[PDB]
Each structure stands twice: as C-alpha cells, then as structure tokens.
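One structure is given here, and the rest of the page talks about it.
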Amino acid sequence: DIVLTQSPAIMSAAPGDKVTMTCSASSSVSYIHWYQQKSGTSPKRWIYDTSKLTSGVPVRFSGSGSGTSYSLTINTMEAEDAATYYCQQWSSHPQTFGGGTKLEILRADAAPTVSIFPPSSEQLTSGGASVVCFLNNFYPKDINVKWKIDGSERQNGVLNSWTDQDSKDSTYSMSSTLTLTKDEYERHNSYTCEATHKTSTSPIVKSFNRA
Amino acid sequence: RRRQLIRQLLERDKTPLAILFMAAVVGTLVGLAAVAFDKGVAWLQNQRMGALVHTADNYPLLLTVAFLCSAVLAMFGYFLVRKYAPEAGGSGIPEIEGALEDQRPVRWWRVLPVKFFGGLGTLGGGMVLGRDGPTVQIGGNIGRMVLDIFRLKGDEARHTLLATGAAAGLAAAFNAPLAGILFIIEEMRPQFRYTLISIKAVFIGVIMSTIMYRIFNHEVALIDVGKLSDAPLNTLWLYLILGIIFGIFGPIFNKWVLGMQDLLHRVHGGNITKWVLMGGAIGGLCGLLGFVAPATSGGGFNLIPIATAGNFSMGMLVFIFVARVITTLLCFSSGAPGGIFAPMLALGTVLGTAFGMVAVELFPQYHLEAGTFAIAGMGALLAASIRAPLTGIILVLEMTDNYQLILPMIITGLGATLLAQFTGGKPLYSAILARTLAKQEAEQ
Amino acid sequence: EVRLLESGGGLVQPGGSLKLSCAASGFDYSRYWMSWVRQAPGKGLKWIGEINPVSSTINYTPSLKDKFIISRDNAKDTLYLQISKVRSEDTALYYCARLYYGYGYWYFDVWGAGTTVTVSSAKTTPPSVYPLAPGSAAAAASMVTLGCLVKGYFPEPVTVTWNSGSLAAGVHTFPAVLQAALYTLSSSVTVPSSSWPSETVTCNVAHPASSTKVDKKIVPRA
Ligand SMILES: [Br-]
C-alpha cells in the first residue's frame, strides 16, 4: 500500500513567517488530504483534495501538488498554527496517512530556572528517597542534566521527562529525578543538579546539603 | 416569411376548446381501461396460483397444471388476434406510430376487444410481456373511437386525440405522467415532418388517466427500491463504460427480435392453427417456469427490487439474464399481444447490478453501491434498442425516485444510444413498422 | 453540533479481548460510512477498518482472521469495534470517524475524542503522592517553585491540579515515565513568594483506575 512520508518530521519557525510541509508518496496519488492535530484533541480536517480548505480553516493555509509530491504552506504563520499536520491519501486502497510533521513556535533563547528538592519525609518513611530537579522555561529544547552526589558524578537511577512546547511562553521544561533507597540516600550529604544549556558555557548548579 | 411568423408567433398555443375537452375524456377512458386491464391480468395470475395449491403434492401433475393453465390462456389470446385483428399482435406502439404517419388504420371496433381480452390471456398466463404494449395501443384506439363517435374533423384533432390516447396509455401502465408526454414528444410523433399535436392536450389527458389509476391503485409502488447512495464525480466514467456495453448489446438484441420473428414464422408458416398451438407451447413454458424459476418468467418487475438490493448472487444474475433474454424473445417475437418495455427494464437492471458487482470488487476506494449501477442500467436497454433515451430516463426516474443519480443515468443512456448508432443499429419500433410497411407494398 | 463519543478503552491483559463503543449525535448516523483509526504511543495514524451504512460492506486493514470486528447498530446510533487476542501492538488511542468525499476521493470528515487501550499484564496500583517543598536553607527568591511527586501508579492516566484548578498560571505537569511496571510523574507550580507560605498551595491528584482522590498540602520544610 501507499507510503506517505512527510518531510520536516519536526520544525520551528517564527510567527508571521512562511512555513512549508511536504508529503511524498511511494507511488502515485490523487487529491490528498491534510489533518491538523494539537495534543489532547481529535484530528481536524484541514485541507482536502490537494487544494480545498475546510469551512473555518483560515486562508493563510493552502496546499498543492501532483502525482507523487504534495505540500501544505502557511503564508504568515500564527502562534496557533503550532500543531501536527498529517497528510493522508485514499486514491489507492487501502488508505494511508503520513508520519506527520510537528510544527513548533520559534522564540528567543531562554535560560532554565533550575530548582532542586530533597526527598519528602513522607517518602523516606516508606523507605525510598527520590530527589527531584525541575529545569523550567527554556528555549531551545536541548539541555543536559547531570547529578553529583557528594560532588561525584552518578548516572544510574536517574529519569528525565520533557514537556511539550508551552502554550503561553512557547518554552520547554524538563524534570530530573534521582531515586535511591532511603539507605543509599543517608550515606551522603550533598546532592547537586547541573543544567548545561546553550545560553551559557558555565552550568546552572543548584544544591542542598542535609547536614 | 417574416410577417407570416409575427402572425404565427402571436397565435401560439391556442388549442381549440373542443380538442382540450375531448382530450379530457380520452384520458379518463384510457385510465379506466388500463386499470381494468391491470386488475384482470392480476386476477388471472392469482387463480393460477390457487390452482397450484389444489395440486400441491403430485409434483408431476403440478408441473402440468402449470403448463396447461398458461397454454390455454396463451392460445386464447393468440387466437383472438389472428382471427379478428392481426395488427393487435405484439406491442402495437408501431401500429399507433403508423396511424400518425397516416399509413395504417385504427380499427378500434376490432382491436380494443381483442387487445384487451387477448392481452389478458397472454399477460395473465405469465408470459414475459409488459402492460405497456396493450395500454398504449388500447389508448390510441380509444382516441380514434372518441374521435369517430363525436365526428370531430381536422388534422389537429385526429393526431392530437390519438397522441393523447397513446400518451395516457403508457402513463397509466407505469404511473409515469411525465414519461407518457415525453414518449410521444420524443418517439411517437411523426418524425420527419411538422405536426399539429397540441401538447397542452396530451397533457390534459395524461392528467385524467393518472388520477384514474391513482383512484384504484394508491398505496403501492410498481417498484420500491428505497433511496440509494450518491455518485461521486470520480465514479462517473464507470457509467459511461456501462453505457458502451449497452450500446453494443442494444443493436444485437434488436437483431434477435427481428430474426426470431422470421424464425418463428418459418415454424407455423402463417397458418392460424399451428400458430395458436405454438403460442400455447410458449405460454405453457412460461407458466411452468413461472413455478419452477419465477425470475425467468413474468413481466419482471418483481426481481427489480431484489437485484438492486444486491440480494442475488452474480451466478444467479447471469442465469436470469440469459434465461430472460430467451423468454423475452420467444414471447415478444412470437406475436402474442404484449409490450416490450417492462421486460427491457428488468433485463437492464440485472445486467446493471452485475456491472456494479464487478465494479464494487475492483474499486473499494470509490465506496460503491452495486445498486446505483442497477438504476443506471434500467432504462439503458430502452436507450440502446428503442432509441428513446429521454423517455427511459424520465420513466426510470418516475418509478424509482432517486433523482440524485440523474447524471449517471444520463451518462449510461447517452452512451447506449451513441454506441447503438455508431455500431449500426436502428430504432426497434421504427425497424418493424418499416417491415410491416415493406410487405404492405412488396405484395404489389 | 456533530458529536462522536468513544468509550470502552481501558487496561486489558495480553491475549484478552475488548469491545469499544462510539456514540453519534447531531447528525443522521445512517447514510454515513463509519470508520476506526488508531494512533499508537507516539507514532502515526493507522487505519483499522470501515463499515457502510447498511453493514453490507465491512473492510479491514491487512491483518488476520478475527483480528478486529467492526459492526454498527443504527437503531441506537453507535458504532462498535471488537479486538481479540490483544497484543501490546494494540496499546493505542482508538479514534472513531465519519467518512465523506469531495471529488470522490474519500477523507476522514469528523473525528471523536478517542479512547485509550492499554494491554499489559501489570496490575492496577494507586499512586503515593509526595509534596516537594524547597529545601531547609532554600534560596527564597521572588518566585517559588513547588512540586508534588506522584509515584508508582498503574496504568495511565493521572490528573494533577493545584488548589482545585484555580492555580492555573505557572503549572507544568510532566509526561509520566514507566519503570518496573509502574508510572511516575511530577507537577511543578511557580507562584509568588507573596502567596506561599502565607496562604496554602495544594496539589490535587486523581487516579480513577484505582479509585484514588487525594489532596497533598505543601508546607515548608525544617
Ligand atoms: Br410490435
């Protein structure tokens, strides 16, 4: 069956700026459709039959193509255009979607406001010790987090998780959580979380000692 | 010429009140007639089934009471025509057509009683012939009757009242008012010369006729098929294809009715007696197959819902097409009183669904319904053989009411007439008046 | 308006089966082909199958015998999908859609919200919810970020609000990560030092899979 492969799997672009997605089919296809999807909500029909907008879809959006290459473009992007756009075919049977391209806002670089937390007395009493580190509100996405226990690197038992792009300030976030046993935790005193961004050469350390 | 047409432009549609009113009575009589005829065909058909229950254990005896019951009524209808009115054999549309070209009489004092009773015999035995044939010629002659009995003179009156009669005939047989008007306008008017036919009057009588039927026929549609799906633009080419096959078959089917007219005359030679027993044999095969395989016998209007609904296998669909091609020829080429229209609708639909069946399997992206192709093939053999596409189209639309399919019905119909022409076919009503006129001179 | 409402998704054990439902309102649910498309955890949309208004046509994607079974009950205006022998490949958000066309090149006209199916032999588990208050010698700045860690639950999802959803500005919840057949996540909330500890911030967690509602008050350490 037909294989649609969308080109910039992911991409940013500033508002009031012209973006352009691609949809590329293994064989030939006629009258392609395009669905916009933003996280948490059902896909929306956006553009159908290679070319026609849906009643509601603003006029910045448009598509065109033929045979084996199709496209969607946004003459002047808004902030609300951030979503994932899925091209889809049914010229041949059976019908196939593409992989998607996610489109995210592009903004000015921002540094992470780093914040470290010791294990709650509640969790210790059950015997585990989780030390949590919040790296909040920064552009671009890529960041590194490193943990030091009594000033020594350690990499086992750490788990991180990024948010998707924020609505309001179009930043990212990311948490880091080192879990040890209550007993491993009590052997040491200082715990540190080191954010290495591109807004600086010298990382933002935050820490606490239990004393 | 100019001042003459400012004159005539200003005198346009001023039909004489005398002809308007008489076209009212012609329409009313053709209505009651067709209604009478319909109830008589129905009543004989039921009593033959109530015989098959008096005889429902002895399957051999049952198959024989089948054959003999249709054989008798067949013969009775066969005999009535060749003894008292041979121009009432077959359809009779072509005779009424010649009456309009003023090269054939309208012997109403003979045809009305023979066509009516002779038709009831042959239709009420269950042979594959349509009510249309009887009603339309019965209706023309009721026109001529009303003309002679009131001795209305002039050429408007004769051609109008005979048109309005044949119109109200077809309309009453199908419950299709517009199809009746369009049938004379497109096919039955004298085709090579101007004419005096008031169509306001044809319209007047068609109305009367249709209300007559409605009084005795409310409740029940000739053909109930429900509301089917739509046709996407990108499926339209599929109907043009369905047209082309109708447009090659159209002429071949005409060849067969003409050659089997010849072939069956070689059997009886013209002899009034071997003919009537040949029709007893045909009638009885139809009454036997009526029991043994009903989709091969009878007018055909019953299998039309079933085939549109996709409730036949394609195996069965090919069986019915071959089988009904054969009984259709044998019944209509033999000369029994009875129309060719209504069996051509059935023949058409079954072939149509068979196309749609293949078409469904070959393009699931199209989200086909095999029954739309059925609706588009219903009036398609009318287009390719009768060469009255506009009449088949509105006739099928009046009966099955799926206007959302008008475009594919048109496209299959035009492709039928187009390939019919370009393949070398002739309008089948025209090609048999031709032959009856060709002998009505080659004997001098 | 036009409304598509799917139900029936949950946790299933491998090799089990389920029956999802889709309820249609605001339009004639007959006259329309209905369809099912599923989206796997972080991957593309994939077509399951479709059913014509009369149920005379039912087409599925390339995939075995009793695979899926699409069916429709236009009497109660709901569409069904039974999946059998459920493998982990069947963990997915399942969407119900209404089909239509333009030139005749069919498309996925209106979609529902979806239901999620998780297939796993892991057992349902409530979350232990722990507060994150800033450390003993905390660098008290103009803004304070607080947290709560919601630890070891199954399956997804949780929902985290702060002060019953009043505190909406300045919240992040992070995607939950899975380990040793359990899920963990955290919620950060930044507020003004004007606000806490002067009034009380609270994180409200709800894990309905295990019938858990719990509210954890954040109160400063040491
Ligand atoms: Br004839």
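We number chain B the same way Swiss-Prot does; the residues here are 17-460, in that order.
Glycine is no exception: its Cβ is also placed from the backbone N, Cα and C atoms.
Now, the feature entries from Swiss-Prot:
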BINDING   B:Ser107, B:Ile356, B:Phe357, B:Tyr445  chloride binding site
MUTAGEN   B:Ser107 to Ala  Uncouples chloride transport from proton transport
MUTAGEN   B:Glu203 to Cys, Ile, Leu or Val  Abolishes proton and chloride transport
MUTAGEN   B:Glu203 to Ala, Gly, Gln, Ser or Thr  Abolishes proton transport, and reduces chloride transport
MUTAGEN   B:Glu203 to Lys or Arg  Decreased proton and chloride transport
MUTAGEN   B:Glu203 to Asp or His  No effect on proton and chloride transport
MUTAGEN   B:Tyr445 to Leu  Alters stoichiometry of proton/chloride exchange
MUTAGEN   B:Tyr445 to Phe or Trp  No effect
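Structure with Swiss-Prot features highlighted.
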residue: B:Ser107; record: mutagenesis position; Cβ within 10 Å: 25
residue: B:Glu203; record: mutagenesis position; Cβ within 10 Å: 18
residue: B:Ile356; record: chloride binding site; Cβ within 10 Å: 26
residue: B:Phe357; record: chloride binding site; Cβ within 10 Å: 28
residue: B:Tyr445; record: mutagenesis position; Cβ within 10 Å: 21
Where the C-beta lies under 6 angstroms from ligand 1, the matching recorded positions among B:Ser107, B:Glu203, B:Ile356: B:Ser107
Taking just the CA atoms, what is the gap between B:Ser107 (mutagenesis position) and B:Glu203 (mutagenesis position) in Å? 15
Closest of B:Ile356, B:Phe357, B:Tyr445 to B:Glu203 (mutagenesis position), Cα positions, recorded positions only: B:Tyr445
Take the mean position of the Cβ atoms of B:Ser107, B:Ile356, B:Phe357, B:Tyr445, the recorded chloride site. Which other residues of that chain put their Cβ within 8 Å of it? B:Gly106, B:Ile109, B:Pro110, B:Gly146, B:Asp148, B:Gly149, B:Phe348, B:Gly355, B:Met360, B:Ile402, B:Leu444
Compute the C-alpha separation of B:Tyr445 (mutagenesis position) from B:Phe357 (chloride binding site), stating it in Å without decimals. 11
DSSP three-state call for B:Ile356 (chloride binding site): helix, strand or coil? coil
